[PDB]
Amino acid sequence: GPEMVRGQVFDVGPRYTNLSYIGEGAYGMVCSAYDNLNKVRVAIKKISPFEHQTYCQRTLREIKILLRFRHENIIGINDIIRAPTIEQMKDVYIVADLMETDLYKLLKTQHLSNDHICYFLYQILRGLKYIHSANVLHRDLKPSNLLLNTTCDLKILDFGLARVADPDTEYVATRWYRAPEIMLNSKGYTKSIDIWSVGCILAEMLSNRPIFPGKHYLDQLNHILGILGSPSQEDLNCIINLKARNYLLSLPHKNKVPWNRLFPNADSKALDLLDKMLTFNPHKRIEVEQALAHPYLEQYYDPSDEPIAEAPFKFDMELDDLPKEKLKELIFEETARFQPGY
Ligand SMILES: Cc1cc(-c2nn(C(C)C)c3ncnc(N)c23)cc2ccc(OCc3ccccc3)nc12
């Protein structure tokens, strides 16, 4: 029979053995396992989406994007296991490189020196540069979506909320990393929403504490304005939405808090870059290639070793809202090339 982990079956043998609980991912339980073919311990995520439309849809979408993307700072799929007939397939197991932890857990437990911060930040933007080059917005960068290994290699996870970057909410664990414009007008304008999310992660690395921990929807904007200050007139004039602009004008005045008051031990170049990432106005916010070229990342900056996508990625939006059972069939087809062959 199959091995079991906290009452959950992991029918991944004979190739993968000696399973052990790591944690809960956003889509299912994650265990570590020994790969008997490559002689190495790997991470295996178990996914059970076929009891709902939204899970099947997001599963199919994630498998397609991670299979097309190939970059060292973005999580890759090494293998996929499922039953040989669609009628048996009640679960899907995705296999990936074993890392040590996520940035969420690391920051709850330990200090990061400037070199670790600097190197982690470089890798987030390196990976993000590839994603944005494919015309994709992540829209949910946060510490829990960043995996680290023991040699400080960093990988980005979770394109569940990813979209094309052209002009066009639900439940999420945290709004602490959402850019202000997302709640002030068009639903996540541009690539600057991700740069905002990365700035928030930088701040959190400097202090081990999230910078904008809103306790509810409107509170999130109060946290942001309480540090950045009230928007200037120029910045106010970039808020296109009538109600948003009015709402901003109705709020109490707040003065800017200097960065070196919040982060008194931080490298002044780090705070300079942070200032440019956490700019209220998304049109003035620093872009990924410019951020990589900031003096703070001079040690690692190397545009010959910062690859871009071969082409733009396209999401087939019509597959969304297809019937539960049809999505099950497409996931069977997409996972077929990992089934023992030839
Ligand atoms: C997002 C994600 C995280 C982890 C993971 N999560 N964790 C911890 C944070 C629980 C890890 N620790 C060490 N190594 C790891 N690989 C992990 C394993 C994963 C293993 C497979 C995987 O497949 C991506 C995927 C494919 C299809 C649908 C949804 C997700 N995604 C994983």
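Swiss-Prot numbering applies to chain A: residues 8-175, 183-356, in that order.
For this deposited structure, the header notes the method as X-ray crystallography, 2.2 Å.
Backbone N, Cα and C define each Cβ position, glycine as well.
Listed features, source Swiss-Prot:
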ACT_SITE  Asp147  active site, proton acceptor
BINDING   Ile29, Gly30, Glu31, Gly32, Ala33, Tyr34, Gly35, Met36, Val37, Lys52  ATP binding site
MUTAGEN   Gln117 to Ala  Reduced affinity for DCC. Strongly reduced affinity for DCC; when associated with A-123
MUTAGEN   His123 to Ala  Reduced affinity for DCC. Strongly reduced affinity for DCC; when associated with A-117
MUTAGEN   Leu155 to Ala  Reduced affinity for DCC
Distance in angstrom, CA of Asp175 to CA of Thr183, with 7 unmodelled residues intervening: 14
Filtered recorded positions, from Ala33, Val37, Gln117, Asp147, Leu155, whose Cβ is under 6 Å from an atom of ligand 1: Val37
Closest of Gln117, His123, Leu155 to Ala33 (ATP binding site), Cα positions, mutagenesis positions only: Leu155
Distance, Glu31 (ATP binding site) to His123 (mutagenesis position) (CA atoms, angstrom): 26
Cβ-centroid neighbourhood (8 Å) of the ATP site, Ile29, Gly30, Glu31, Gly32, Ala33, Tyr34, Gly35, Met36, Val37, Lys52 excluded: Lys53
Per DSSP, three-state class assigned to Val37 (ATP binding site): strand
Protein Cβ atoms within 10 Å of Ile29 (ATP binding site), excluding its own: 19
Cα-nearest neighbour of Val37 (ATP binding site) within the listed recorded positions, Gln117, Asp147, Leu155: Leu155
Count of other CB atoms lying within 10 Å of the CB belonging to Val37 (ATP binding site): 19
Fewest Cβ neighbours within 10 Å, where candidates are the recorded positions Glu31, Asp147: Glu31
Distance, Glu31 (ATP binding site) to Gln117 (mutagenesis position) (CA atoms, angstrom): 21
